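The structure under discussion appears below in the form of structure tokens.
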Amino acid sequence: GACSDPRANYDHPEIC
């Protein structure tokens, strides 16, 4: 989910 969302991907780089 979030990892597929620029909003999360950039907020949670650690995971992405």
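The numbering of chain A matches Swiss-Prot: 50-65, in order.
Determination method: solution NMR.
Note that Cβ sites are derived from N, Cα and C of the backbone, with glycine treated the same way.
In Swiss-Prot, a published mutagenesis experiment is listed as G50 to A or D, annotated In non-hydroxylated and non-gamma-carboxylated analog; no change in potency of inhibition of rat alpha-9-alpha-10/CHRNA9-CHRNA10 nAChR. No change in potency of inhibition of HVA calcium channels in rat/mouse DRG neurons. While the structure shown retains the original residue, Swiss-Prot records the mutagenesis experiment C52 to S with this note: In [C3S]Vc1.1(1-8); shows similar potency of inhibition of HVA calcium currents. Shows 95% inhibition of human alpha-7/CHRNA7, but no inhibition of human alpha-9-alpha-10/CHRNA9-CHRNA10 AChR; when associated with 58-N--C-65 DEL. For the mutagenesis experiment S53 to A, the note given by Swiss-Prot reads: In non-hydroxylated and non-gamma-carboxylated analog; 2.5-fold decrease in potency of inhibition of rat alpha-9-alpha-10/CHRNA9-CHRNA10 nAChR. Decrease in potency of inhibition of HVA calcium channels in rat/mouse DRG neurons. According to Swiss-Prot, the mutagenesis experiment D54 to A or K carries the following note: In non-hydroxylated and non-gamma-carboxylated analog; almost complete loss of potency of inhibition of rat alpha-9-alpha-10/CHRNA9-CHRNA10 nAChR. Decrease in potency of inhibition of HVA calcium channels in rat/mouse DRG neurons. Per Swiss-Prot, mutagenesis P55 to A, D or K is noted as: In non-hydroxylated and non-gamma-carboxylated analog; almost complete loss of potency of inhibition of rat alpha-9-alpha-10/CHRNA9-CHRNA10 nAChR. Decrease in potency of inhibition of HVA calcium channels in rat/mouse DRG neurons. Record note (Swiss-Prot) on the mutagenesis of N58 to I: In non-hydroxylated and non-gamma-carboxylated analog; 1.7-fold increase in potency of inhibition of rat alpha-9-alpha-10/CHRNA9-CHRNA10 nAChR. 25-fold increase in potency of inhibition of rat alpha-3-beta-2/CHRNA3-CHRNB2 nAChR. 7-fold increase in potency of inhibition of rat alpha-7/CHRNA7 nAChR. Under the heading of mutagenesis, Swiss-Prot lists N58 to G and annotates it as follows: In non-hydroxylated and non-gamma-carboxylated analog; 1.9-fold increase in potency of inhibition of rat alpha-9-alpha-10/CHRNA9-CHRNA10 nAChR. A mutagenesis experiment is reported in Swiss-Prot for this position, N58 to K, and the note states: In non-hydroxylated and non-gamma-carboxylated analog; complete loss of potency of inhibition of rat alpha-9-alpha-10/CHRNA9-CHRNA10 nAChR. No change in potency of inhibition of HVA calcium channels in rat/mouse DRG neurons. Swiss-Prot lists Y59 to A or K among its mutagenesis entries, and the accompanying note reads: In non-hydroxylated and non-gamma-carboxylated analog; no change in potency of inhibition of rat alpha-9-alpha-10/CHRNA9-CHRNA10 nAChR. Decrease in potency of inhibition of HVA calcium channels in rat/mouse DRG neurons. In Swiss-Prot, a published mutagenesis experiment is listed as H61 to A, annotated In non-hydroxylated and non-gamma-carboxylated analog; 10-fold decrease in potency of inhibition of rat alpha-9-alpha-10/CHRNA9-CHRNA10 nAChR. Decrease in potency of inhibition of HVA calcium channels in rat/mouse DRG neurons. One mutagenesis experiment named in Swiss-Prot is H61 to D or K, and its note says In non-hydroxylated and non-gamma-carboxylated analog; about 4.1-fold decrease in potency of inhibition of rat alpha-9-alpha-10/CHRNA9-CHRNA10 nAChR. Decrease in potency of inhibition of HVA calcium channels in rat/mouse DRG neurons. The note that Swiss-Prot attaches to the published mutagenesis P62 to A is: In non-hydroxylated and non-gamma-carboxylated analog; 3.3-fold decrease in potency of inhibition of rat alpha-9-alpha-10/CHRNA9-CHRNA10 nAChR. Decrease in potency of inhibition of HVA calcium channels in rat/mouse DRG neurons. According to Swiss-Prot, the mutagenesis experiment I64 to A carries this note: In non-hydroxylated and non-gamma-carboxylated analog; 5-fold decrease in potency of inhibition of rat alpha-9-alpha-10/CHRNA9-CHRNA10 nAChR. No change in potency of inhibition of HVA calcium channels in rat/mouse DRG neurons. While the structure shown retains the original residue, Swiss-Prot records the mutagenesis experiment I64 to K with this note: In non-hydroxylated and non-gamma-carboxylated analog; 2.5-fold decrease in potency of inhibition of rat alpha-9-alpha-10/CHRNA9-CHRNA10 nAChR. Decrease in potency of inhibition of HVA calcium channels in rat/mouse DRG neurons.
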Site with most surrounding Cβ atoms, counting all protein chains shown within 10 Å, from the mutagenesis positions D54, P55, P62, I64: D54
Cβ neighbours within the same chain of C52 (mutagenesis position) - under 8 Å, at least six residues apart: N58, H61, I64, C65
Cβ neighbours within the same chain of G50 (mutagenesis position) - under 8 Å, at least six residues apart: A57
Collapsed DSSP category at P55 (mutagenesis position): helix
Among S53, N58, which are mutagenesis positions, the residue with the most C-beta atoms within 10 angstroms of its C-beta: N58
Separation of alpha carbons, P62 (mutagenesis position) and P55 (mutagenesis position) (Å): 10
Rounded Cα-Cα span from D54 (mutagenesis position) to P62 (mutagenesis position), Å: 11
